[PDB]
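Enquirer: Take this structure, written in structure tokens, and hold onto it; I'll ask about it next.
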Amino acid sequence: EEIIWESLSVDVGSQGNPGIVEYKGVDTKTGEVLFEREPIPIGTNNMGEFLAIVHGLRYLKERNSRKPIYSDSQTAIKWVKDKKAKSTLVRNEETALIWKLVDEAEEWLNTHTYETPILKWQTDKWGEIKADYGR
RNA sequence: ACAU
DNA sequence: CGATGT
Ligand SMILES: [K+]
Ligand SMILES: [K+]
Ligand SMILES: [Mg+2]
Ligand SMILES: [Mg+2]
């Protein structure tokens, strides 16, 4: 119904899919960029969306913040809930880095706790998520 | 079909 | 138009 403005919003940006993947987290209210991941040479949209949420979890936990996280990705929200990123991306030398980060993100989820609500950004009602890459 |  | 996903 209503945007929870006291929140973190995340989004992925890519050059190709699969292709170069980056992501960032912003203050939903102000747009302030809170974290930005260095571009990853090959990954998928959904792996980036997943990494963005998990990074947001780690970011908020380190800062003792109970803010929720918004993502517009049905897929990544489910993957985080499951603690399992069910990507189809081939594992090879070229995809080694993104798969390493995804593996490590799952591992973090399986060794830490959090109460952070992970919320679906309702793009059809509210427009583009505040972390959008204007892409 | 829905979400990217 | 193509790809990633439930
Ligand atoms: K975009
Ligand atoms: K499809
Ligand atoms: Mg997105
Ligand atoms: Mg976007």
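Here Swiss-Prot sets the residue numbers for chain A, with the shown residues being 61-195 in order.
Every residue gets a Cβ built from N, Cα and C, even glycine.
Not my notes, these are from Swiss-Prot:
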BINDING   A:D71, A:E109, A:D132  Mg(2+) 2 binding site
BINDING   A:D71, A:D192  Mg(2+) 1 binding site
MUTAGEN   A:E109 to Q  Loss of activity
MUTAGEN   A:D132 to N  Loss of activity
MUTAGEN   A:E188 to Q  No effect
MUTAGEN   A:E188 to A  Strongly reduces activity
MUTAGEN   A:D192 to N  Strongly reduced activity with manganese. Loss of activity with magnesium
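Map the listed features onto the structure and describe their local environment.
Expert: The Cβ of A:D132 (mutagenesis position) has 20 other Cβ atoms within 10 Å, all protein chains considered.
All protein chains shown were included, and the count of other CB atoms within 10 Å of the CB of A:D192 (mutagenesis position) stands at 17.
Cβ neighbours of A:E109 (mutagenesis position) (same chain, under 8 Å, six or more residues apart in sequence): A:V70, A:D71, A:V72, A:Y83, A:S131, A:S133, A:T135, A:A136.
Annotation for A:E188 (mutagenesis position): no same-chain Cβ neighbours under 8 Å separated by at least 6 residues are found.
According to DSSP, A:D192 (mutagenesis position) sits in a coil region rather than a helix or strand.
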Enquirer: Starting from the Mg(2+) 2 site formed by A:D71, A:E109, A:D132, give every other residue of that chain whose CB sits within 8 Å of the mean position of their CB atoms, in sequence order.
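Expert: My list of surrounding residues reads A:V70, A:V72, A:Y83, A:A112, A:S131, A:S133, A:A136, A:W181, A:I189, A:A191, A:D192.
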Enquirer: Across all chains shown, how many C-beta atoms besides its own are within 10 angstroms of the C-beta of A:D71 (Mg(2+) 2 binding site)?
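Expert: Looking across every protein chain shown, the total is 24.
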Enquirer: Tell me which mutagenesis positions (A:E109, A:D132, A:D192) have a Cβ under 6 A from ligand 1; sequence order is fine.
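Expert: So the answer is A:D192.
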